[PDB]
Amino acid sequence: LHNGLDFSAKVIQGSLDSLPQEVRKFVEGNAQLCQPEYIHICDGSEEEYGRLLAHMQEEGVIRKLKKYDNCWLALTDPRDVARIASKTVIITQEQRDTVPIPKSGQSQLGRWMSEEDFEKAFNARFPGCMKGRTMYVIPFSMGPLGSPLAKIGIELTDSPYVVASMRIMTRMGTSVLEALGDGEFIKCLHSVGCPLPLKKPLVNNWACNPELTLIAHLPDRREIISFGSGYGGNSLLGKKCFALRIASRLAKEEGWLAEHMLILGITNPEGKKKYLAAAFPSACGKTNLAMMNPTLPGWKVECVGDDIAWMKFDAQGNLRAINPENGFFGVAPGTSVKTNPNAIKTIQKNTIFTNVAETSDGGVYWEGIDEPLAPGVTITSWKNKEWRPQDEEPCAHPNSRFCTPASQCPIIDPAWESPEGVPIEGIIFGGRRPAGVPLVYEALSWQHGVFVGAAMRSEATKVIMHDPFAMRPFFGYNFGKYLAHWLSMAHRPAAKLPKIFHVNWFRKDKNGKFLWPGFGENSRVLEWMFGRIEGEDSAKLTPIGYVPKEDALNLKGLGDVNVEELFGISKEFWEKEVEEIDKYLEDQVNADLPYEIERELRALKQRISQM
Ligand SMILES: Nc1nc2c(ncn2[C@@H]2O[C@H](COP(=O)(O)OP(=O)(O)OP(=O)(O)O)[C@@H](O)[C@H]2O)c(=O)[nH]1
Ligand SMILES: O=C([O-])C(=O)[O-]
Ligand SMILES: [Mn+2]
Ligand SMILES: [Mn+2]
Ligand code: NA
């Protein structure tokens, strides 16, 4: 009867008429709510990308790093990279479907918000929030475009930085819209929460609204709604929100797994290849392992993904995995030629860096880069202040990131985009334990292995905290139900259940020194797993699982590594370990703890009692 709902006049790239019906309704409905000045339907092209970066550059939002081929630096408002667990929520009808109800009495395993409370929060944030801004429409695929394991999302955002970062971290643009058609998609809505004219001052040219920041997931509506943060997992909605939180629930419903894991292909000196997956928490070295440069001659490691794994059993019973991402969103500090040479090669072109330092010659810098600068070369830190090494504060944010295309990794796996995925033959769990836990062990069965994931603990970055499956920040639903879902894989037709190992790269001696060199040397641990998967009698039984036999690991080229301390298993340590695990599972999982996990707990306690 007027113009009405129709936002066609405001579209500055693409066409509302070209969009699938449901994609149009999502765009237009949110344009009516958020009141953007313009709508830009992203095409994913090189031209779109370069022009948006230059626009951000001209506005002071990013800086060009002149030392490299098409690389960039964003410095954020320091408020927009903090602990946001309290403000990261999942909405379901019943709380218990999202988190187990704890016995006493705050859950560490997720954060639920009622539908009613979320609706009020939403209405207090989104109306008018994009006034004076462009709403970008990002059509994106999580996984290779053709894969039956891939899933499609549409992200609406008012941040150009999100558009640029999503082009790297997902497959995005017109091809995705054409693959989608009338199919289902995850609705992803994001705003930085700073309508124009600005009500509060802009800090460091970085739009955000810390007071109203809220990152919400609505699995039953297939929706992610995020407000107030421009940063990382809060804004690049494909990564944690979709590919872990939403996806873990879809995976529960549909019979597959969405995990905080790397995927790698390892080939031995007789040309035999196996794929492995590994779940470690943030700051425990997934990205180092996924891109490993092995030291043992004749071995080769190739990278499928470094952070998220999606996995489903096929009709042959193979556990097929895809990497749903298109890039690596990797921790910058600590990355060097010695810790990750393949990453260093990857990130020297077409890469966006966030919150790292800049050298006077237009290069990047961070703690642990291990590269001397020429005399006269100076460094600008991440807070835009001159910085000297003798100063107390750090130069780059400790969780600062690179965002790089996966196709540029020199050891990217030839099957990293294969639509059927790669067959997983082993699953590795691990974290930072300074004491008690040996370098590597093998779980005794599937059920024991699920227990091993459930029992994971790690030093916080002193305090040791539970982080089951490295998924504590990411469960899309009740953790006890997640354990039951893992256990149910053993009831599948023809399932070839992978060997579950637990590793510890981080054990230390009584003065604080690491007992194992790690990095490329971890190839020696992977050799042992490869053979154990092959059925080699290289294993000795212990109470916690199988460990390598004396002389089973190749230790040539390493000095006198203290194997007695590194593989030591102490009754007193493991007695304490089991009681703590018992109390945690009772409190935090309570009535939803599967019978099989309580049984594995009882069995471990018993094996320890007989030492
Ligand atoms: N001692 C030792 N440290 C390691 C090893 N591998 C990685 N690290 C350390 O782990 C950290 C790097 O890992 P991150 O990239 O933060 O961990 P991630 O699992 O990729 O984390 P997200 O990307 O946040 O999921 C650095 O502190 C490294 O020193 C190893 O084999 N031995
Ligand atoms: O950003 C990440 O990958 C994380 O926090 O694990
Ligand atoms: Mn991660
Ligand atoms: Mn990583
Ligand atoms: Na900035």
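Numbering, chain A: per Swiss-Prot, residues 5-465, 473-622 in sequence.
From the backbone N, Cα and C atoms, a Cβ is placed for every residue, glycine too.
Copied over from Swiss-Prot:
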BINDING   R87, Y235, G236, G237, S286, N403, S404, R405  substrate binding site
MUTAGEN   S90 to A  Decreased phosphorylation and increased acetylation levels
MUTAGEN   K91 to Q  3-fold decrease of affinity for phosphoenolpyruvate
BINDING   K244, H264, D311  Mn(2+) binding site
BINDING   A287, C288, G289, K290, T291, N292, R405, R436, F530, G531, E532, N533  GTP binding site
ACT_SITE  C288  active site
MUTAGEN   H477 to R  Destabilization of the closed state of the omega-loop, resulting in decreased capture rates for the weaker binding substrates associated with catalysis in the phosphoenolpyruvate to oxaloacetate direction
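Missing segment of 7 residues between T465 and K473: the endpoint Cα atoms are separated by 8 Å. Across the structure, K91 (mutagenesis position) and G236 (substrate binding site) are spaced 15 Å apart at their Cα atoms.
Looking at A287, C288, the recorded positions in this record, the fewest other C-beta atoms within 10 angstroms of the C-beta turn up around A287. Filtering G236, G237, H264, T291, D311 by Cβ distance to ligand 4 (under 6 A) retains the following binding-site residues: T291, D311. Taking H264, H477, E532 as the recorded positions under consideration, the smallest Cα distance to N403 (substrate binding site) is found for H264. Applying an 8 A CB threshold to same-chain residues 6+ apart, the list for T291 (GTP binding site) reads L266, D310, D311, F332, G334, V335, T339, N344, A347.
Here the C-alpha separation of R405 (substrate binding site) and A287 (GTP binding site) works out to 12 Å. Counting only same-chain residues six or more apart in sequence, the Cβ atoms lying under 8 angstroms from the Cβ of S286 (substrate binding site) belong to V335, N403, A481.
In the structure shown, across all protein chains, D311 is the one of the binding-site residues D311, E532 with the greatest number of other Cβ atoms within 10 Å. Rounded to a whole number, the distance between the Cα atoms of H264 (Mn(2+) binding site) and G289 (GTP binding site) is 12 Å. Spatially close to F530 (GTP binding site) yet at least six residues away along the chain are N292, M296, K342, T343, judged by Cβ distances under 8 angstroms. Proximity of the recorded positions (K244, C288, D311, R405, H477, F530) to ligand 3: a Cβ under 6 Å from the molecule is found for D311. Between the farthest pair of Cα atoms in the substrate binding residues (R87, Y235, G236, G237, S286, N403, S404, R405), the distance is 16 Å. Taking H264 (Mn(2+) binding site) as the reference point, none of the recorded positions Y235, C288, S404 has a C-alpha atom within 10 Å of its C-alpha.
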